[PDB]
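Student: Input: one structure, supplied below.
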Amino acid sequence: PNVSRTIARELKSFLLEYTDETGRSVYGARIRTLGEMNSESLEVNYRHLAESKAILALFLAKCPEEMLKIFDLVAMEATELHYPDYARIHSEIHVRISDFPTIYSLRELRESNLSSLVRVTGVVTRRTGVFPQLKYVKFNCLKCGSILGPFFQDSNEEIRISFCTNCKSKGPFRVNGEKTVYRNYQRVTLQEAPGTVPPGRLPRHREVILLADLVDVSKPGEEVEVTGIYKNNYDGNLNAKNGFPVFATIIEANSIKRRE
Amino acid sequence: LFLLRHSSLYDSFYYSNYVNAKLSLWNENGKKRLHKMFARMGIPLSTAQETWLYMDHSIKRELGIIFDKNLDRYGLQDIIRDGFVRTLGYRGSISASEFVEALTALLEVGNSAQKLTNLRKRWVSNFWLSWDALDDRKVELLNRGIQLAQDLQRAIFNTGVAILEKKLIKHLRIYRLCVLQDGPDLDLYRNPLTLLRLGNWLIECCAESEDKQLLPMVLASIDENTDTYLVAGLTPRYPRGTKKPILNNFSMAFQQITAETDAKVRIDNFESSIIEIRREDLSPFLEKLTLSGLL
Amino acid sequence: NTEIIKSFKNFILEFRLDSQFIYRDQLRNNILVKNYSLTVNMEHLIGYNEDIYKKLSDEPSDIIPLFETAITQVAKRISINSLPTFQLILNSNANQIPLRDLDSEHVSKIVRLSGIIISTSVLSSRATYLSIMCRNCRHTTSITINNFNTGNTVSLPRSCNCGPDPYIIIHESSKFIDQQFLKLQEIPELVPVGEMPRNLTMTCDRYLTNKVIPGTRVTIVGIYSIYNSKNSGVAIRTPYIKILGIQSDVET
């Protein structure tokens, strides 16, 4: 919406003017721990935000796919008043929302938990290698120039952005290997913990995507606690099943905690 | 800084003196402040450990500019001086200070009583190894020197930390004392141009900008082979901000004691402020230093 | 593209240390033996000029095939018919990047590293200069490829209308080179306490084939590049190192 500019100025006071326990604002002493580890990750608790403003706590569970972009874009200009020469080191920060107790073990996932912040524990089974992703679709149009401006296909979607009327008509486009920003990628599946199984039933799998900071944080055999989101991945969802329009569901991860 | 042109940026900020004297890098509480500089300066921590040839064109262009906007807050403003640079064509630049380190480090490395003089012929024969390198024809002899210099001030910095955690300093009423008896690589410290390297790292460390006192140090290292105990008297300094020039007393007041008991001492140096002494003679000698104090 | 040849053509002719100058004596003694290469030490580039290495460090895939044609215009100032395109082999020593930390930032950048070679492959053929004729028009041409970015980056055109891709490769007038396809494993003294040792696959050009036996300790200077075959994900590429210059040790 266009109400976002009212949101940008009014959560910025909860990065600077939120203090607790006789001074030492915990998100003024947090950005100084960025830089000296140089790690583009702000830790943000959920209890430290929900007690102040109950409006934005609702707007995390409603639609965090458009909420976290604005919560990242102003997160740059919080550091910029501390480290003014930080445009050239990753130029980007994404955020690390803490505990929100929604789902108990694994199997409470209905329609009513779609596209919402879910927290879930489990056990890592197996994991693939580390690969690069595109993140910046840059065309190879023959009629226009081969720089053509930055366009975004950054999802599990693989957008069908056709090149029509580029310079004089629809120029045929491909992808090159030039000047785009790749990022990491690693799929790791996860199954149910053997301590909290109901009697008789087999454990269930689920696929989890990690992205761009949290690769090589797992090891097979760990009690991992994922706080991702929950979406509806297309691109080959039961290709031999068109009489049953049945969609594939992948958790995109937003944080990883170890056993506690 | 020490050896900018032939090492990285980050590896010069460790093994310095006027950065270590103002940020106290031997502990852990100061090493967090060092990365806190490179955040403000706009230098990543991958670039800042690449060697100084392979840094970008638009960073060595802007080193004279970033060193004056962000260097004020940590007190380091006595960093930029004026120095000399001798380029021999297509080879590359070597300053003046970065040449005298490669000659103080080519004078001890890189080569009973008759075990002593077999060492002194290893120093006299080492003297011609710098006499040739001073010229402009042999540069393959100089670049042996620089890579023999960084492994000198990496072995000093790992000893000078191990003193300032255990705190082996006696804080006596006249001077300060330290006696080193055990540790790694104690073979290096038989050369008088190696004790004065470490002792110069301790004087600018504790006798710092922070006023505690102003007292001389007395060092004493040790090896095996009849327990030589190379002691060396040092001097105090000011933190560069020059009225008292006398600044030494360890020639006179020391000389009276060696003609009092003459208990196994030899004065065998160009300088009168460094001797050897046997191991059984260390304890009754030091008590006499506190008596008849001339300072 | 333009005049960056002349900024490199003066580097081979005029670089000179104290008395005897190297790149006109390494280019002449590698023609009489019929060796057809050159070895550039990479510290001597940035001592002579910094603006050249600024271009080479940023975008290396488009400039090293411009230096390969800047050599073959100099070897015709010495020999005076068949002089092929020369090959550029370079070596340096800045700082080793360990094999475990190769992020997504080092795509198309000069990177050196180290390790142990597991296996090799059988040689192959890649085309450099081929001759095309159309089936209906019979209009001859000649495509000369010199850049190397493994599947397809330069292909046949679509018209000289005529049909979809009317072009035929003629096998009677061309030139070919070799490829080697190694594999490289990290050194086990950078121990993976809870991991297995990873590996990468390299390529080699015409004059680095059959140089190294499996089981050695090498240091490899190359371009960390990417290729997109399907030979398991969405928009996923795969990494590989295009070797230009293998500085092995003494083989022992």
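The residues of chain A that appear here are 201-460 by Swiss-Prot count, in order.
Determined via electron microscopy, 3.8 Å.
Here the Cβ of each residue, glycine as well, is placed from N, Cα and C on the backbone.
Quoted from Swiss-Prot, the note on the mutagenesis of A:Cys364 to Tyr, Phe, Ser or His is: Loss of activity. Experimental mutagenesis at this site is recorded by Swiss-Prot as A:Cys367 to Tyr, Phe, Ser or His, annotated: Loss of activity. According to Swiss-Prot, the natural variant A:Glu392 to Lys carries this note: In allele MCM2-1.
Tell me about the setting of these features in this model.
Tutor: Annotation note: A:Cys364 (mutagenesis position) sits in a coil segment as assigned by DSSP.
Sequence-distant contacts of A:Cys367 (mutagenesis position), defined by Cβ-Cβ distance under 8 angstroms and a gap of at least six in the same chain, are A:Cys341, A:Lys343, A:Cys344.
Counting every protein chain shown, 21 other Cβ atoms lie within 10 Å of the Cβ of A:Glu392 (variant position).
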Student: Taking 10 A as the limit, how many CB atoms besides its own sit near the CB of A:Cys364 (mutagenesis position)?
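Tutor: Excluding its own Cβ, the number within 10 Å is 9.
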Student: Pop the Cα-Cα gap between A:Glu392 (variant position) and A:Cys364 (mutagenesis position) into the table, whole Å please.
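Tutor: Distance between the two Cα atoms comes out at 48 Å.
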